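Student: Here it is, the structure in full.
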Amino acid sequence: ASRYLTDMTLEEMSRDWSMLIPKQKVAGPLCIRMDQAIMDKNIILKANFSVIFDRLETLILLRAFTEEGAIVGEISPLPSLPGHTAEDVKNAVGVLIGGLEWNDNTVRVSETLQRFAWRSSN
Amino acid sequence: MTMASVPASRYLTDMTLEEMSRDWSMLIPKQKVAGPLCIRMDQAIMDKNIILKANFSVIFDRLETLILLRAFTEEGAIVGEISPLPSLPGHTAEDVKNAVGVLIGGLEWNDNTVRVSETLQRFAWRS
């Protein structure tokens, strides 16, 4: 029985979104997506992770939200679910932040992502 | 960083996104307002093994309030639900425990066997 810990409400996780100016990248076992039309915004990354024995284990879904609440980016596992490491996730997050910063967006990460980053580099 | 600062809620859930977002309906609807919570179930369902799964908000690393509970058959169908009243008046662990008890009795009338997730029973203590 897996459990999931998330920064996102159900509505934030289930909402459809699209990219006006699409940019995508396969980053090993993870897919990174972002909208290049987005500029000069404050953006927060929010994640959903599987939990196993009180530890954040597998990334299920990450989405980037503007302060007004629009989805402007996403990282997700390839649907074949090949499996990924903590390093794959940290690498993909840094790559997404770099891409969003190009258009002078300021990007921050949720406490869940901070925990994952911290406990992975222990 | 003040004494009034409302902290960010995270959510801990037994359910996948599809389990939580899936629509459902009742062939024989049955509802009860149980204090601050709404209980719904399908009276048509019989002879099933059912599991209760929940999504709780987490504040300061503690389970705070029930956001959504759903009852699932072995085949994965939703046959019951407990959710906060639309007005979100606030509720206690005891309100949740009572509503769960009420839902389980209701589902047992038709010879369904009901079990609860690890999260739910942990929320009711005490191991």
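Here Swiss-Prot sets the residue numbers for chain B, with the shown residues being 79-205 in order.
This deposition comes from X-ray crystallography, 2.1 Å.
Note that Cβ sites are derived from N, Cα and C of the backbone, with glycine treated the same way.
Swiss-Prot feature annotations, pasted as is:
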- B:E96 to A: Complete loss of inhibition of RIGI CARD ubiquitination; when associated with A-97 (MUTAGEN)
- B:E97 to A: Complete loss of inhibition of RIGI CARD ubiquitination; when associated with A-96 (MUTAGEN)
- B:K108 to A: No of ISGylation of band II form; when associated with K-110 and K-126 (MUTAGEN)
- B:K110 to A: No of ISGylation of band II form; when associated with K-108 and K-126 (MUTAGEN)
- B:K126 to A: No of ISGylation of band II form; when associated with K-108 and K-110 (MUTAGEN)
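So where do these features actually land, and what's packed around them?
Tutor: DSSP classifies B:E96 (mutagenesis position) as helix under the three-state reduction. Every protein chain considered, the tally of other Cβ atoms within 10 Å of the Cβ of B:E96 (mutagenesis position) stands at 9.
The Cβ of B:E97 (mutagenesis position) lies under 8 Å from the Cβ of B:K131, B:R148, B:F150, B:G154, B:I156, each of these being in the same chain and 6 or more residues away along the sequence.
Cβ environment of B:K108 (mutagenesis position): B:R118, B:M119, B:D120, B:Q121, B:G184 lie under 8 Å away, each six or more residues apart in the same chain.
Packing around B:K110 (mutagenesis position) is summarised by its Cβ count: 14 other Cβ atoms lie within 10 angstroms of its Cβ, all protein chains included.
Listed in sequence order, B:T151, B:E152, B:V157, B:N190, B:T191 are the same-chain residues six or more apart from B:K126 (mutagenesis position) with CB atoms under 8 A from its CB. In the three-state DSSP scheme, B:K126 (mutagenesis position) is classed as coil.
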Student: Determine, to the nearest whole angstrom, how far the Cα atom of B:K110 (mutagenesis position) is from the Cα atom of B:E96 (mutagenesis position).
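Tutor: Pair distance, Cα basis, whole Å: 26 Å.
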